[PDB]
Amino acid sequence: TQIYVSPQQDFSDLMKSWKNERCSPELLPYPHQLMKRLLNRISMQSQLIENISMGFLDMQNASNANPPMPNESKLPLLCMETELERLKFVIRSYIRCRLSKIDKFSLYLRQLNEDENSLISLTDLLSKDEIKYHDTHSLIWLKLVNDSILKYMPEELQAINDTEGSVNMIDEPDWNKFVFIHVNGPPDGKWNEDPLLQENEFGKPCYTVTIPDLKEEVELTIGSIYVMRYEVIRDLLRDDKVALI
Amino acid sequence: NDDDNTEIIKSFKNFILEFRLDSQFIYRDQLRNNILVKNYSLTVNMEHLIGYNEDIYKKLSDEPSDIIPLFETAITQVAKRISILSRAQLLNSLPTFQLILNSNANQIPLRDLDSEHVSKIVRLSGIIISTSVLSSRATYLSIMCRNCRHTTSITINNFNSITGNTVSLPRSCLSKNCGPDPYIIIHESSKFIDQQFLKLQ
Amino acid sequence: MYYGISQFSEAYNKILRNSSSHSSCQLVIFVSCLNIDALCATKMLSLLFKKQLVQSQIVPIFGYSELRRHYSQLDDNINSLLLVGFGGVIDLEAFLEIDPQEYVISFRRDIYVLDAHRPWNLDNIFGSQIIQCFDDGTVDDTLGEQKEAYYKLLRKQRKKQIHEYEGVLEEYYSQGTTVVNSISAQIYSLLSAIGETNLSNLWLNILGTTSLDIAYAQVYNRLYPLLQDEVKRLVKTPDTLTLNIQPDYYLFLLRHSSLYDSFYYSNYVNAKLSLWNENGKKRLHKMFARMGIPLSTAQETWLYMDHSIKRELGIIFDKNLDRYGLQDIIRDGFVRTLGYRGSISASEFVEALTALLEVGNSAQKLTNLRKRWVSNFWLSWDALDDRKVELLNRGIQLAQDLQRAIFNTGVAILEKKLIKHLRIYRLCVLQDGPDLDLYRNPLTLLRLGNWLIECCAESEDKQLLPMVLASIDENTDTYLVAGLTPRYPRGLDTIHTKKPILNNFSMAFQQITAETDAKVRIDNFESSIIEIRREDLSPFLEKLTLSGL
Amino acid sequence: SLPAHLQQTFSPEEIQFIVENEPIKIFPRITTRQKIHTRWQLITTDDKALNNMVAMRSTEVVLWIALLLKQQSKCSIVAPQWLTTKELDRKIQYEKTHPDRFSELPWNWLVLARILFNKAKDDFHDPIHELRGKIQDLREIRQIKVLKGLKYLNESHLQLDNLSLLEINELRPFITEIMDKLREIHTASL
Amino acid sequence: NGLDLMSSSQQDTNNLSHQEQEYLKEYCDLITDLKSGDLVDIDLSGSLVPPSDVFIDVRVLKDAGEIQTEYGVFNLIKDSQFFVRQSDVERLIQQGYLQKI
Ligand SMILES: [Zn+2]
């Protein structure tokens, strides 16, 4: 993102990213700017509500005075606080899901990070606190496994990053997992300016994808829910062409 | 004659389709779960029937053997309604559904049964001493003739309410100059159920 | 009076102005446990204050010691306190050492006490601004003379005025404890004045008013027409709610047990026909034979009992019950129907509630018993909602069991003739027997005493004497003694009902305790129930015999 | 979050939350039009509707705000068009006449229904029980059609044009696992 | 909440190996550090059930004294029922001091 149409757009983007991450079998990149705006918004809203609450408290407790009218007073602050609680819950769920995913795929992401030929970097995928979490957790687990078990095996197989012999130890994500998608179409209101979409009988603009394993082509129209594998659908999901349910 | 049977069947269908407490139609979901596991039977609690309407309970208590088949065919009508799509018009291997009742009335000892309990619903307890080997009973019989040599089908229920209850063979043929009962039974293409005898002490 | 009936709303408004807050609990309610009317009023208030989103807390208490301890526990943040079901008869300021100048600023706190007992503390009315109550229409008319003396008592020949004031105060005091109105009735009057009445409120008011039928039939008869008029003012689809005035009878769980068991366990018929010996059973079988109901038919459940005689039961009773003097059993009651679950009546509902209160789930075991009683109160409160019926069927079966046990004990008492007739009052002590551990509950003891009082009143004796009943709990080695007032037969005219029989037992007990060093513990909210020692009972009793009642 | 396998699918509570995060129409009982007062000034909802409001007029608010006002006496939720007998009749006729197509129906199906029947009970013009029975009948018909359609499970893809959220959620794990098993069997065979 | 709840779950945790116990302590340290960064204003170890209602009825389960809250105080009398805000008692409910949500 570069600019905001409205904070509601940021809320919608956050929810869409959360839904995409929850069902994705692969660790997706990190939307820094969205949460950069959101945290500041939360801070300023909390400051405002606390300020007005403290002001009313001082007014009510300096003397008897007049108690605040229940009309247009309790309901607004109730709405702000419940909305803030809901937003915090959503952010918490998103962060915890990301933590679980980086827990599962620690060795694989560490392996890809040290590869110079790979264009993807760990910095884009992970926030700084997530980097610290990954490295410290990996070191602690390595210390535990070395003290407990690896101290006794011979030198030939002491490394837990072995990719030789019978069975490998690195868990790549399942890119062929079947997922439920909704073809959102182009995010633009014109929804007819993409260079990819074509047409069939009775109009019905659609996108044509192919499966190399089955040597087949599948037509994906706008407004139809499909159950389709994940390996070839990464680009459409990234371009916000389709939304995972 | 037939209108009263249709009215009673409609009343039972309305009861089964309408009975809900809070936010659940219990009997319809019971039918769904029963059909999904190939158990074509339904259990009716008597208190629910009493609470819904008293006239149906009165009629059931008056003449049980006549009334029950109407209910047990209303059940299969509702099952075919809520399980099979008409598709603007097949297997249809759904027999007549079995009705099972439960109640919490006062028990009656075996020695207290007398001439006043004839053709009435009773509840009692005892001990099982022997079980007979199972036997077959016809439900849908294919009947073939000899002289005129045509086909007919006979539908028979298991409730009798009387000693005879049996239409053995129609007198005269269905309309030349055949015998009194010139019919036979085609054992193939026939439907049979199972029956068992028990001794209580 | 402090708060008249017309002023209630104003006080209510004050509560809001002192309790409506965003994140602060500023209202605490103390309820009189082991009382149906208090439970009904608490439920109605809870619904009312849930409507306007006013945060609150409910705390049940059992004894005055608990009341004082919990009041000490409270913080100054709680602006408003409710005390429902008790507290009228004593001065709270002396009990709670309330300094008016500590709570002046005026109205640092507010304590709304709402009680039904007609005799109460006059100083609590005319002395203190901090303590405030809702009058039922008694101070304005009855107390017109005492207030003059109190105001005047708040040159050598002026001692006549002091003597007259002292005499007036003494005359106002020395009066037995009675109840003349219902808390639920007062709350429903407030709701009618405000404009929030509905069917749930009407049902709770009906329960609260019918919980007094056993002991305060005069109050019940005074209050019935208002309920009738209000219920008049306010296809069987699965969501219909029907409140109808159907005929009913003084019978024990008629619509949930067999008719035979109902006639057998009904207290009024027991008293009128002497069912404790064999002649009563013979007369009951005569009743059934002359009515024409078969015995095996009448011993069946009400659901499966024959429809024809169910329809003709009213005519059968009207034609058969005249000969044997049971024609007073017929009355008019309220019937509630919701959905296809069935029909219930107010009498059956209150019996189930009382039984569920009784049965559910030294100093240390006394505290454990009081905690179990509090837990039973909470369970009975939770059983109120219509979403639970396994918590009401259990109550009904427990009511049947408890009535069976009470009948079994009462027949033994009557046949052994343990009722000793003294010159002033009758006495009975349960030294030994079965299932004595059940009678540690004051309400169970009161039920047993009520049955004994009915049995004694339905006799040819022309002496109205109070009855004293005692029990034993071997683990504690104490006697739980309750004092009971006499009752007139239910089939009597209103001319000989000038005033209900007063209870002087609390006064006698407190006087004897204040003049002798008995090891008693008078802490129950009901002032006529005390705990006494086994070794100390007999001399105490002698004192009660020799003291002016 | 992890909680065992709760990281793969949505819980019904999350479904209810995401559905209730939607706009709805309201007929207010009070007025807080600005004196020509405290600003609502929320961060995830247009406050112009909440601030510029007047009684007995139509306006759009989020569903949870409407429910909160309905808990008080400040609200009167307007029922949607598809919650009436005359629309449900043509709907059920549409499913019965078409034994292959799932009928057009909003994806908030059954959920807005549950919520409205739970809270907004007295504002319906039609009796509640009849609407509930019609909804149950629609549920049964769609269940039968789903069972009929599930009988074939290709390894390449599948299409479900008009399934609601809950219907998709309650079926996701079984379909997903079976299709994954078939796909890996085919992949290992080649 | 990364405290291992030694006040309440197995009591001694002695069925774990010493290496496993030190690993648990290290992970609790990581959990404490994680919410000490840029997410200090969000309780990450809080409830994960979406908020659905604002006011709930709460019944006391264990006896205590009085506990201060923001703008108010709650006295935990044994067997009492509260009508309070949902988001003010979630910490107590998670600890097990309150019941009947
Ligand atoms: Zn022929």
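The numbers used for chain A are those of Swiss-Prot, and the residues that appear cover 50-294, in sequence.
Looking at the header, which is where the method is noted, we find electron microscopy, 3.9 Å.
Each residue, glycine too, has its Cβ placed from N, Cα and C.
Copied over from Swiss-Prot, here are the features:
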- A:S66 to P: In sld5-8; temperature-sensitive mutant; in association with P-21. Defective in DNA replication (MUTAGEN)
- A:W67 to R: In sld5-12; temperature-sensitive mutant. Defective in DNA replication (MUTAGEN)
- A:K150 to E: In sld5-2; temperature-sensitive mutant. Defective in DNA replication (MUTAGEN)
- A:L293 to P: In sld5-13; temperature-sensitive mutant. Defective in DNA replication (MUTAGEN)
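Shown in sequence order, A:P80, A:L83, A:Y143 are the residues of the chain, 6+ apart in sequence, with a C-beta less than 8 angstroms from the C-beta of A:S66 (mutagenesis position). For A:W67 (mutagenesis position), the same-chain residues that are 6 or more apart in sequence and have a Cβ closer than 8 Å to its Cβ are A:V139, A:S142, A:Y143, A:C146.
Looking at A:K150 (mutagenesis position) and A:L293 (mutagenesis position), their Cα atoms lie 17 Å from each other. The Cβ neighbour count for A:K150 (mutagenesis position), using a 10 Å radius and every protein chain shown, is 20.
According to its DSSP assignment, A:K150 (mutagenesis position) is helical.
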